[PDB]
Structure formats: C-alpha cells, structure tokens
Amino acid sequence: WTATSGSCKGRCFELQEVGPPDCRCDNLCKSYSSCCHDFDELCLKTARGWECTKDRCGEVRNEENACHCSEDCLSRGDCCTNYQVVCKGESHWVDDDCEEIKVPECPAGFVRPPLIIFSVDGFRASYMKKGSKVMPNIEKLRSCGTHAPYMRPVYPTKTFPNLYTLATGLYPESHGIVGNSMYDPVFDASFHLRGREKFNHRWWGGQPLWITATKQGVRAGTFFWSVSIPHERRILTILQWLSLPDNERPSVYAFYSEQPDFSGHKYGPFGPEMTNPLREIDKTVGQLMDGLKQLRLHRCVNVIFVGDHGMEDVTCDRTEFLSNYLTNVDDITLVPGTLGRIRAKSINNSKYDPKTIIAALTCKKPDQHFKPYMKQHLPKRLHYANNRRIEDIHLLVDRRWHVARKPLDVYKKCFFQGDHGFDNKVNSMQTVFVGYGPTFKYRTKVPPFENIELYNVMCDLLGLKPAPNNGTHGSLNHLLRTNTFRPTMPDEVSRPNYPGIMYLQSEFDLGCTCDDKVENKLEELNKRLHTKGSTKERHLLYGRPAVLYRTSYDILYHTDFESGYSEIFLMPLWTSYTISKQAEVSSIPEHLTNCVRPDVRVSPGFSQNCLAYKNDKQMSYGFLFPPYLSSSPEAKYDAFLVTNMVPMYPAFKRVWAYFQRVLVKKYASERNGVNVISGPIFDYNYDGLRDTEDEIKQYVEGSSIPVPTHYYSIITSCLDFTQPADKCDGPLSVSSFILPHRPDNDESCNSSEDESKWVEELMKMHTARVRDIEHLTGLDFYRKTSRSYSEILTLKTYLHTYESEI
Ligand SMILES: *[C@@H]1O[C@H](CO)[C@@H](O[C@@H]2O[C@H](CO)[C@@H](O[C@@H]3O[C@H](CO[C@H]4O[C@H](CO)[C@@H](O)[C@H](O[C@H]5O[C@H](CO)[C@@H](O)[C@H](O)[C@@H]5O[C@H]5O[C@H](CO)[C@@H](O)[C@H](O)[C@@H]5O)[C@@H]4O)[C@@H](O)[C@H](O[C@H]4O[C@H](CO)[C@@H](O)[C@H](O)[C@@H]4O[C@H]4O[C@H](CO)[C@@H](O)[C@H](O)[C@@H]4O)[C@@H]3O)[C@H](O)[C@H]2NC(C)=O)[C@H](O)[C@H]1NC(C)=O
Ligand SMILES: CNC(=O)CN1CCN(C(=O)[C@H]2CC[C@@H](NC(=O)c3ccc(Cl)c(C(F)(F)F)c3)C2)[C@@H](Cc2ccccc2)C1=O
Ligand SMILES: [Ca+2]
Ligand code: NA
Ligand code: NA
Ligand SMILES: [Zn+2]
C-alpha cells in the first residue's frame, strides 16, 4: 500500500528514501508505483523544453518551466544547461581548447573534487573510434583526459552483472548477480528484469560504492533512475544537487543511459540507425559539461565515462536448439540466449542425470555453435562457478549465436539484430573507459584493463577505504595524477628449507627404476655447485615466489631449473626455468623412457612412489621441468627426479607434452627467450582459491599423492624483445594459462587430430592472469625485479587474449 495523498512540494528528487506507506518523490518512486500524486506536475516539468533561446534571456521566472533562463537561475541552480551560452555570450565546453587541469579549481565550500560516473549500456569499445565524428563531447573527454582503447567486462557480459561489478569490484560469483535472470534454490525465489523480487536486498552482496561512501561519511546521489525520467531531467537533477549547501551536497553521482544498447539490440552494433543514438548520448554529455562549466565545476569534478559491455550481431536464424540434441528436452529448464544454464525442471525427477545431458551436448554436430561445461570446468579466468545461483551445467555460446530449448521459444515467446552476454574476452563485448578531471592524467592512454579494478579507483577518487574486493589495488595507479594507493608487498609466511644430501639410495623403496648407473674432479665440483644454486640467477629471474600461507617446503636447485617442493603435497608448488632463443630441443633417450630417480635431498617419506602410478590404472605422470629442454645429456638426469614428477592423466599428457616439446621453444624463439614457472593447482571446491589439504577429493590410488585440478604456467620475457629474457633492462611481457587437468579431451572436438591442430587452441581458451594463479596457489610472484611495485601489479593483472585488433 502507498498513501499517494502526500505531496512532493519541495521534495523533488529527495535523497533520503521514505518508507511505505508515505508516498515517495525520489528518482525510483515510479518503479515502485509509489510517487506522490503531484510528482509529475512538480518534479517532471517539461514546459518550453530543455534549451534557453534568445527571447527567454532575462525572462521573468515562471516556476512551470522545465528549466530557466531568468537572471536568478544561476543563484537558484536551475538554469537550462545552455543558459550562459545563449544569454551571456559564453562558449560550449566542447568548443574550448583543452587545457591541463593540474590542480582542482573548486568553488569555496567544496571539500573534495566530486565524482560523476556517466555509464552507458551497450557502448561497444569500437564506438569510440568508429563514431568519433558524431561524438565531439565524448571525443574531447577521451583525447584530453585518460582513456583505455577498451575495458574488459565481466562474464556474463550482461547489464546487471556488469553494472554491479563496476559498483562493487567483485566478480558476479561473489556479488551474487550472476545474470539478468536467476533462480536461488535456498531462497526458492526467482530474480528477473521485470518485477519486484529484484529490489529485495537479499540478492545483492558485497558493498557497492554508494554504501561504501555513506558508511565513511561521504554523501551520494541516488544511482538509479526510473526509465521514464528523461535524460535531460536526470542531468538537471544532478546539477541541482551540486548546488545544495555544503553539508547537504553529495560528493558522488551517477547517470545511466539505456542507449546505445536499446537501439543496438534492434539494429545491430553498426546499423545505420545507430548514428542517432550516439549523437544523442554525446548531446547529453555536452549538457552535463556545459552545466558544470556554468557552475564553475568543469575543472573541479572528476568524470568517468564507462560502459557495461558491447554488442554483437545476433539474429533469430543463428539459434541452436537443445531439442535437436536431447531426447528428454521437457525434463530440463534452460536459461537461454547468449549463454545457457541448465538444471532439472523438477527436483522430484530421479531420472535426471547431468552426465547424460553433457554427453548428448558434446561435439554432436560438425559446426556446433556452443560448448557444454560442468561449471567447475569453465576457464578459470571467467571466475564463474562459486555461487548456488549458477547452475552446474553451462553452455558457452559462440559469438553471433543463441541457444534455445525448442524452436517455439524463438517465435512464440525476426525482431532483433544485436545481443551481448558472450565470453568476456570476445572483441565485440569490450566496452569503454575514459576518466577526465583533476585527479586523472592529462592526454594519457593506458592499456586495456578489467572493470573489476575500477571500484578501488573510485574509492581513491573519493578518499574512501574500499571494502574487500577482486581488484588488485594499485594496479591502476598509472591512471591517476594523485591519490595513488601505494601498497606494500605481502610478507612471506613460510620460509623454505634448503636440504643438502641426506639420504642414501638404498633408503628408498619407491618402486622406481632408472638406467643411470653410467659413470671426474673437473665436473664433480661443477655439479655440486649447480645443486647449491650456482645457476639460480639464470633460472629464477624475478626472485623466488613467496609462500603466503603456513606450510613446509624445500628449495631444490639444479643446472636447468629451480623448484619449491612441498613436503605436504609431495610435489613442487612451482618450478622455474629459463629457455634462451638459442636453446635446443632433444628427445627423451630410449634407455630413459621410464626413468624415475630418488632425490637424495628429500626423505623417502616425503616423496612420491612409482608403484602408486603402476597400480592406478587411470593415472600416469609427467614432469614440471621438461626433459626435452635439458641443457646437456648429463643435466637431463635431473629432470627425471621423483621431486620433479606430477600426476597426469594420459589424455592430459598429450596436451602437456606438446606444450613442453613444441610450444615452449616456439615462445623462446618468438620472444627472445622465456622464463617459465609451472606448477599444480588444487581447486576442488571451485572457489578460485588454493585448497587446503583437507579439501582434496582425489589421490593417486592407494597413496597420499593429491591429484591437481589444473596445471599453470607463467611465461615471462622482456617487453623490448631486442633484449633476451635473462638480460632485460625494462618492463616485462607475460602470458599465462591455467589448464584443466581432465581425464579426457572431450572439450576439444578435434582432439583425434595431431596436437598441432588443437592444443594451442585449448591453451588460448584457458589463458589466465598471474593474479588468478596467485589466488589459486597462495604464491606471490615477481618479488625481486627492478620495476616499481605498481607496474608489477599491472603486469600481474594482464590477460593475453589472443583476439586481433579492436
Ligand atoms: C573476490 O573477493 C571477495 C571479497 O574479498 C572474496 O570473497 C570472500 O572470500 C572469503 C572465503 O571464501 C569469505 O570469507 C568467509 O566469510 C564468512 C562470513 O561471510 C558473510 O559475511 C561477509 C562480510 O559481511 C559477507 O560479505 C558474506 O557475503 C556472502 O554471502 C552472502 C549470502 O549469505 C551473499 O549475499 C554474498 O554475495 C556473499 O556470497 C559469496 O561468498 C560466500 C562465502 O562467504 C559464498 O558462499 C557465495 O557463493 C558467494 O560467492 C557473508 O554474508 C565466514 O563465515 C567464513 O568462515 C569460515 O571459514 C573460516 C576460515 O577462515 C573459519 O574461521 C570458519 O570456521 C568458517 O567455517 C564455517 O562455515 C563453513 C561453511 O559454512 C563450514 O563448513 C564450517 O564447518 C564452519 O562452520 C569465511 O571467512 C568472504 O565472505 C567472501 N566475501 C564476499 C563478499 O564474497 C573472493 O574470495 C574473491 N575471489 C577471488 C577468486 O579471489
Ligand atoms: C527499468 N530499468 C531499466 O531497464 C534499466 N535499469 C537501470 C537501473 N537499474 C540498476 O541500476 C540495477 C543494475 C545493477 C544495479 N546498478 C548498479 O550497480 C549501478 C548503477 C549505476 C551505476 Cl553508474 C553503477 C556504476 F558502478 F557504474 F557506477 C552501478 C541496480 C535497474 C533497476 C533496479 C534498480 C535498483 C535495484 C534493482 C533494479 C534497471 O533495470
Ligand atoms: Ca579452493
Ligand atoms: Na598408471
Ligand atoms: Na575430443
Ligand atoms: Zn542489452
């Protein structure tokens, strides 16, 4: 119930919300059907439109008008945004040369530069160049402030998950808004774009910027506008709020535009109909900037222009139907479109089986335009599994396509020509970031970055301490002139042991054999030196990784590689080695095919054994430092140490062996040497975080040898590839992956073919940030470089995407 009999007199766009049944006058009252009877009359005036004209200049104030051109309007804070241009001979902001803003130029009473976030739905990154001719205001923000060529959204590339990620710094799996549509099985409740359930606070996790601000005494404008409030009125409302007395005025404000998304769905991302929406959004930007200039705020306010996601060409004829795959299509519920999510239609149906559904959906048609995954097997870079609202079965849909349950869903629900939601590395899904104002840099281009990083920067802009989030605070310091956040490196928690030779060969009973009994004071001293770390500077280029949790581990040195060997997990946590451009690949000699050698530095009790692998019929083994890349026949024996062995399914060994034998040398050739750090990951509960020992669900049969869920590699070289990786003077270049350790290659439809036709494609899909690997391992990399810590934080958040030019 709402008693709409109350009045909005002097309450229009009030900031504090009034609880039911008292009628509301705030920017969301329409969405709740709760506005006071006179809200339209008082608060949504439209008379005479939005622009002053010559004849209105000096007019007698008429309170009915949408905006004012009277002499008193500046002191009232309600002039039309073009008032000083039409009536006082001033220029439009867009017509002014840009001039560096070295310091905030704020009116007295301003305690801090306000922040205004101007968000645009569906604004694809390439609009900034392709539409620049029709967007002069936006082009000026971009060219004069700080801009990235694009900003990476989160998956799924849908509006609600992305706006809420912008507001919180959190992945959707952590903030809870995992799609525009959701079912929560604990609540037994459904969230949809239409309807009231979506306003219930139980859906919305983390702490969004407006709550962060309010809790730390920084006032916020309300971030949400009912769709029927025209943009011109939204702008005038923000400008009115900025004229409030000091103690009442907000410091942070948001404007949201439904365009260009609305038209992009109708017309496609580059439909001729798209020029006009771009022009209209530019005009709104120009109204805001003109209004700020009128208020003498245009060299005080920080403005962020940011999108949620882009827009791809998608039409009804490009739809895959589950009814062409599944015999049992009426037994499932599908959340459809540019991603699929599948669960049982009825929890009472005990004939429901996810394994048979996955199998019926796997590589069934030559051109199949979606791929099914159990959510734990999705690429870890998506961070899309740790939430009860994400169904176990997920369909990753190819760009330009939809998935639907049956044909009748698509015609008895072509209309549309555009859509979004696909994998967040897809070029068409990329969106925009520009920052302009005294706290941002002048005429500065920054590399692409992820939208999860922005909350921390918005907190920095406002002097707020951010709530815990998934950004890496300091990785965007290079966007800012001042207010940088200068983090310190985390402290190492566990210090390594450095074991010498402590066991005789006969103390081992591991069931391993090696043909290594083949027998010099020149070389003997030399090999001792290698085992004490004499080659360590070549192979451990950025210092040893720090272990940020409590554990017992040993540093093991060798001619060609160094490792940190866990006595708890019985294998290395990391293995580090450098491969120069000149390195040669060799074979594993015939007599060494099955060679595994006890490591006389490590007790039998803290070693793997070969018998466990003999008896586990499903499990084989591989090595972290590859025997193919040994520096010499003699050094090759080190690669067969039991301390360099890790459990690998035969199907995975196909992938791993190709990576080690062919790809590492390819990368060293292309990048002028590479440094590689490789190791296992254990994430059985798919939370993105290192498992403890009691979370491990699978062991090599009969043993305490845990089986990794993934294997990672971090591949580093010199950004200036004229310098070799091991003699690099400046910034670094990195690519990394987290490959799923799976007992089949069902993910790869072409895996019956030679590895040269499918393995690199798999690796590219599972590209990762170094930071993703840090979360999954409890390790901290790049501890000892010549580089500033913020630069290293930016390097750790890099994702190599393998898409071509935007
Ligand atoms: C991205 O960044 C985020 C933020 O930093 C990282 O997420 C944090 O990770 C932590 C570990 O997973 C987690 O810490 C736990 O907090 C528990 C209390 O949680 C509540 O309070 C906080 C603070 O206000 C709140 O934010 C939480 O919000 C979650 O839950 C509500 C729903 O209730 C959602 O609305 C919201 O969206 C959010 O959900 C997300 O996280 C939860 C996990 O908390 C998931 O279940 C969801 O799917 C979703 O992803 C909560 O309201 C605390 O109880 C935990 O403590 C357990 O473990 C510790 C060890 O330290 C131990 O002391 C205790 O014994 C305890 O164990 C007991 O409970 C077990 C499970 O019930 C049980 O098995 C045991 O036997 C014990 O009884 C724990 O410390 C923290 O909550 C989140 N924060 C957020 C916002 O998500 C995230 O990891 C980053 N991602 C990456 C990849 O880096
Ligand atoms: C009819 N309405 C439309 O068709 C378009 N539309 C825009 C407004 N709206 C929202 O803003 C949602 C999206 C996620 C969160 N918003 C940000 O999290 C958010 C909003 C603005 C900005 Cl500017 C930012 C950010 F971070 F970028 F600054 C975040 C609330 C819902 C409606 C809604 C408001 C409040 C709670 C629930 C739903 C929406 O349906
Ligand atoms: Ca885990
Ligand atoms: Na085996
Ligand atoms: Na296959
Ligand atoms: Zn859309």
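Residue numbering for chain A follows Swiss-Prot, covering 51-463, 468-573, 576-591, 617-887 in order.
Quick reminder: no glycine exception, Cβ is built from N, Cα and C everywhere.
Per Swiss-Prot, active site, nucleophile is recorded for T209. For the recorded site, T209 (mutagenesis position), the DSSP three-state label reads helix.
Residues or ranges marked as Zn(2+) 1 binding site by Swiss-Prot: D171, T209, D358, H359. Using a 10 Å Cβ-Cβ cutoff, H359 (Zn(2+) 1 binding site) registers 33 neighbours.
Residues or ranges marked as Zn(2+) 2 binding site in Swiss-Prot (evidence: experimental evidence): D311, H315, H474. Listed in sequence order, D171, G172, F173, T209, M361, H474 are the same-chain residues at least 6 apart in sequence whose CB falls under 8 Å from the CB of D311 (mutagenesis position).
Same-chain residues lying 6+ beyond the ends of the domain 'SMB 2' (98-142) with a Cβ under 8 Å from its Cβ atoms: 282-283, 285-286, 289-290, 292-293, 336-338, 340-341, 343-345. Residues or ranges marked as domain 'SMB 2' by Swiss-Prot: 98-142.
Of all the Cβ atoms in the protein chains shown, 21 others lie within 10 Å of the Cβ of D171 (mutagenesis position). Under its mutagenesis annotations, Swiss-Prot gives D171 to N the following note: Abolishes lysophospholipase D activity.
Cβ neighbour count for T209 (mutagenesis position) (all protein chains, 10 Å cutoff from its Cβ): 22. One entry in Swiss-Prot concerns the mutagenesis experiment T209 to S. Its note says: 15% of wild-type lysophospholipase D activity.
Swiss-Prot documents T209 to A as a published mutagenesis change and attaches the note Abolishes lysophospholipase D activity.
A helical conformation is recorded for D311 (mutagenesis position) in the three-state DSSP classification. In Swiss-Prot, a published mutagenesis experiment is listed as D311 to N, annotated Abolishes lysophospholipase D activity.
Listed in Swiss-Prot as a mutagenesis experiment, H315 to Q is described as follows: 20% of wild-type lysophospholipase D activity. Counted within 10 Å of its Cβ, the other Cβ atoms near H315 (mutagenesis position) come to 18, all protein chains included.
Taking all protein chains in view, 28 other C-beta atoms sit within 10 angstroms of the C-beta of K430 (mutagenesis position). Record note (Swiss-Prot), mutagenesis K430 to A: Impaired secretion. No effect on lysophospholipase activity. The unchanged residue is displayed.
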Residues among the recorded positions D311, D358, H359, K430 that border ligand 6 - Cβ under 6 angstroms, in sequence order: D311
C-alpha separation across unresolved stretch of 4 residues from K463 through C468, Å: 12
Other CB atoms, at most 10 A from the CB of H474 (Zn(2+) 2 binding site): 30
Sorted by sequence, non-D311, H315, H474 residues with Cβ within 8 Å of centre, Zn(2+) 2: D171, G172, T209, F312, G314, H359, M361, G472, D473
Between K430 (mutagenesis position) and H359 (Zn(2+) 1 binding site): CA-CA distance (Å): 20
Anchor-to-anchor distance, in angstrom and between Cα atoms, for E573 and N576 with 2 residues unmodelled between: 9
Residue pair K430 (mutagenesis position), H315 (mutagenesis position) - Cα distance, angstrom, rounded: 29
For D358 (Zn(2+) 1 binding site), the number of other Cβ atoms found within 10 Å of its own Cβ: 28
